Amino acid sequence: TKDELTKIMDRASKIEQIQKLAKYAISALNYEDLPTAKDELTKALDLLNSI
Amino acid sequence: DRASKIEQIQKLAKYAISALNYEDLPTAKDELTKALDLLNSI
Amino acid sequence: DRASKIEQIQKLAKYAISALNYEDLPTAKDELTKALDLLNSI
Amino acid sequence: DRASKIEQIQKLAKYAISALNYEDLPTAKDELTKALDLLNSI
Amino acid sequence: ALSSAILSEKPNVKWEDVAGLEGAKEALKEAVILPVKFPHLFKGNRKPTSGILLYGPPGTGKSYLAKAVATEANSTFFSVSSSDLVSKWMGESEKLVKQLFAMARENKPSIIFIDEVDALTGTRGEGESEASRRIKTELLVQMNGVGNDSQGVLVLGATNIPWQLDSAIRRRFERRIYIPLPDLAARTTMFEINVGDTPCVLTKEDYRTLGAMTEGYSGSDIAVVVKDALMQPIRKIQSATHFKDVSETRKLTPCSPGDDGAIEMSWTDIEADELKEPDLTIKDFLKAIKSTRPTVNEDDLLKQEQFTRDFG
Amino acid sequence: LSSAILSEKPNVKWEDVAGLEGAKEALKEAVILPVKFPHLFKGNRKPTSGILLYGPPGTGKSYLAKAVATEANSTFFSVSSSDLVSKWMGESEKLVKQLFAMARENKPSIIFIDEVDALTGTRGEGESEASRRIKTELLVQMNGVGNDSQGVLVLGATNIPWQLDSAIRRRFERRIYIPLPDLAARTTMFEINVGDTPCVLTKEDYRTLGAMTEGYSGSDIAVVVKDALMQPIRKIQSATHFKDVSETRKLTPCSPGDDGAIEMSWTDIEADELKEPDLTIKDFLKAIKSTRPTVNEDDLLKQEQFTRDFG
Ligand SMILES: Nc1ncnc2c1ncn2[C@@H]1O[C@H](COP(=O)(O)OP(=O)(O)O)[C@@H](O)[C@H]1O
Ligand SMILES: Nc1ncnc2c1ncn2[C@@H]1O[C@H](COP(=O)(O)OP(=O)(O)O)[C@@H](O)[C@H]1O
Ligand code: BEF
Ligand code: BEF
Ligand SMILES: [Mg+2]
Ligand SMILES: [Mg+2]
């Protein structure tokens, strides 16, 4: 129960990070910065598979 | 287009975020993808 | 039952407490027991 | 001691009661025990 | 004819709404209910308590317990801060105290509450011992009057700083009670009270998991994590794009992009009432737990264990 | 009857504030959501009563209070430490009582207090009578026996939150740290503070600016934009020589010997009919070389201490 409870906390943390990276990607396209975007929108996706 | 394609990625990446607010990984892994592919279509 | 068995242990463990307020170890050692056995009966 | 041992059983048997208010049988079966053993230690 | 401003209306909070406090609950039931319901027991040698102090760290439930006594009083509940006692010129600073206990005895049976008694007392030099030593002295006489008027009034004192309280007023408040931080079960109880009529999602042992997660809060900390928990579904209503009908004629709630009946809209688009908020989930609770670390500090708890360990 | 009331009408939009989406969220749900949706707040669900803001100087705290003051549509009171502390003995405290009293009379309302550190600090016996009496009335009058804690709202600001006492720290039940702005927020403040002035750069050039300006405050941005707006006056009145360009005559500073370069001084030139060269990137970088960051980093370590605990 203790280990599963922490796993829930940990997955919640990863989801927060994925959403953060997406927000940062969006913010980046507001300067047409495709570089940053294609990267954060990726570091994020890979991590949603790491879930 | 383009000025819009760049606008639709954000539209996607938002929905994706909004989706993770229900832990819906399915939708997410998809929109965050339809979006990325499109940033390469740029 | 059960929802009640769990309620009767408390009923016991109270009487037991109330009993020690007169140093009555006899009653106590008994109710605090009839109670415990029952928590195993759960 | 004793005047206190008799006071700590009650302290236990209370926690035990308080514990069953969350159906926590584990804690209960324990405190209701640490208590009983001690009433025999009297 | 220089009367004051008092309490008349009582703020409705129930007696069961508080948690812990069993010594204070015992002392106030025997100090309030027992004189009125059983006046024949208190006679001769057996006399009611005259001075009761509450103290402790901030937000352990002192003034809220005073609210509970105020609702459950059925008596003329006066209440005064340090404002209404300290007057302008020279004389009304003290005669108003005299009229306060005077009219308090006129409306007997009655209860008097003074919050933050350290603002009443406190001497350092000549300026602190001027126009506060007088009012303090009148309190000293008017609560030396236990041999004068034993029955009738009761003075309830509250503070957060009991060591700066002077020893004479410490003797005036003859039965003082420390109010600690609450434990697991009391915070489980305050969770189950402060959820109220809102449809929750959890069970009792889940509230036990909450109280286990929240080791060492105050009552205000509980009030604001429950408050934030009552703000999270409206944050879901404001958040994203997309709602959905569920189920008395149309009712829509926020859902992820692309779902069973997922229309795309904003809360603004949706009709009065016909909104459905998300039921409180443990995730909103745990997010609110991660939102606010405890307020009180543990060295202040060491000073409460100092004054409590001595005078409690 | 004292009646030391004051309130006013400023003008600051939401979106002129950069970053701070947690504070924007908390103040929209603390201001707009009670007024627009009063039916959601009923019974157990109650609005927030005490909100604290804190951080290093110039991260946008009082300007955010300006934005709430414009976007309030409520009786916005505001009081410093001046109007509370009175002369004799009694008006120092009864004015606090009348402040929250008339604040509840004009409900729904919002109260802002700037630099609440001048009213706290009960530890020790320094600042004795003013701290105990005035601070005691702030506590009990803020919530107490029969105070209607619903309705009004107490906005606290400070620069020193660790000297704030723990009791008032609990009074301000929802506290928010306001950090230094990041890259994108300072890009936004650049694009806001250029305003209607015809600039020369693009968005990624403002990103180059915010990358160059790592670790400023909002006032630092305001003065490098100010200096950037004060370079063309220096060039239009510098040396000798202006020139016509283009609504009837319009002359700007130009180098000695150029296409239509007359020799004169700004003083020689007619009201209005003088225009300065549009802000350029060099003026920005010159303003970056002009001024350090204001804040110190050990103070940032204390902000990470109080923020890391109580934020
Ligand atoms: N035992 C309790 N049960 C329910 N609510 C409580 C309890 N203790 C404190 N609270 C809540 O916490 C807040 C603080 O209570 P109160 O006695 O006024 O403390 P304080 O005066 O020190 O701020 C109030 O909003 C009250 O509703
Ligand atoms: N995030 C921001 N967005 C816009 N202007 C800002 C921001 N932060 C600071 N400023 C500007 O910098 C100055 C300092 O901000 P201000 O709130 O007045 O600081 P303080 O709270 O310390 O008084 C103000 O004139 C304001 O216009
Ligand atoms: F009554 Be509390 F400690 F403010
Ligand atoms: F001027 Be700010 F409030 F630091
Ligand atoms: Mg109090
Ligand atoms: Mg300021």
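So for chain F, numbering is Swiss-Prot's, and the shown residues are 119-364, 369-433, in order.
If you're wondering, the header gives electron microscopy, 5.7 Å.
Any Cβ shown, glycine's included, is placed from N, Cα and C.
Taken verbatim from Swiss-Prot:
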type	residues	note
BINDING	F:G173, F:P174, F:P175, F:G176, F:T177, F:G178, F:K179, F:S180	ATP binding site
MUTAGEN	F:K179 to A	No ATP hydrolysis. Missorting of vacuolar proteins
MUTAGEN	F:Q216 to A	Abolishes oligomerization
MUTAGEN	F:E233 to Q	Defective in ATP hydrolysis. Missorting of vacuolar proteins
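On the structure: features taken from Swiss-Prot.
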| residue | record | contacts (Cβ under 8 Å, 6+ apart) |
| --- | --- | --- |
| F:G173 | ATP binding site | F:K179, F:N277, F:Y295, F:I296, F:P297, F:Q425 |
| F:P174 | ATP binding site | F:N277, F:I296, F:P297, F:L298, F:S335, F:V417, F:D421, F:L422, F:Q425 |
| F:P175 | ATP binding site | F:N277, F:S335, F:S337, F:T416, F:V417 |
| F:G176 | ATP binding site | F:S335, F:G336, F:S337, F:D338, F:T416, F:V417 |
| F:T177 | ATP binding site | F:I296, F:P297, F:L298, F:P299, F:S335, F:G336 |
| F:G178 | ATP binding site | F:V135, F:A136, F:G137, F:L138, F:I296, F:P299, F:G336 |
| F:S180 | ATP binding site | F:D232, F:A275 |
| F:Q216 | mutagenesis position | F:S120, F:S121, F:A122 |
| F:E233 | mutagenesis position | F:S198, F:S199, F:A275, F:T276, F:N277 |
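Apart from the site residues F:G173, F:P174, F:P175, F:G176, F:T177, F:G178, F:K179, F:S180, the chain places the Cβ of F:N277, F:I296, F:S335, F:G336 no farther than 8 Å from the centroid of the site's Cβ atoms, the recorded ATP location. Residues from the recorded positions list (F:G173, F:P174, F:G178, F:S180, F:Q216, F:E233) with a C-beta closer than 6 Å to any atom of ligand 2: F:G178, F:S180. The secondary structure of F:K179 (mutagenesis position), as reduced to three states from DSSP, is helical.
For ligand 6, none of the recorded positions lies close by, meaning a CB under 6 A from one of its atoms; the full candidate list was F:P174, F:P175, F:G176, F:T177, F:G178, F:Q216. Filtering F:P175, F:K179, F:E233 by Cβ distance to ligand 4 (under 6 A) retains the following recorded positions: F:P175, F:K179. Using a 10 Å Cβ-Cβ cutoff, F:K179 (mutagenesis position) registers 24 neighbours. In the three-state DSSP classification, F:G173 (ATP binding site) falls within coil.
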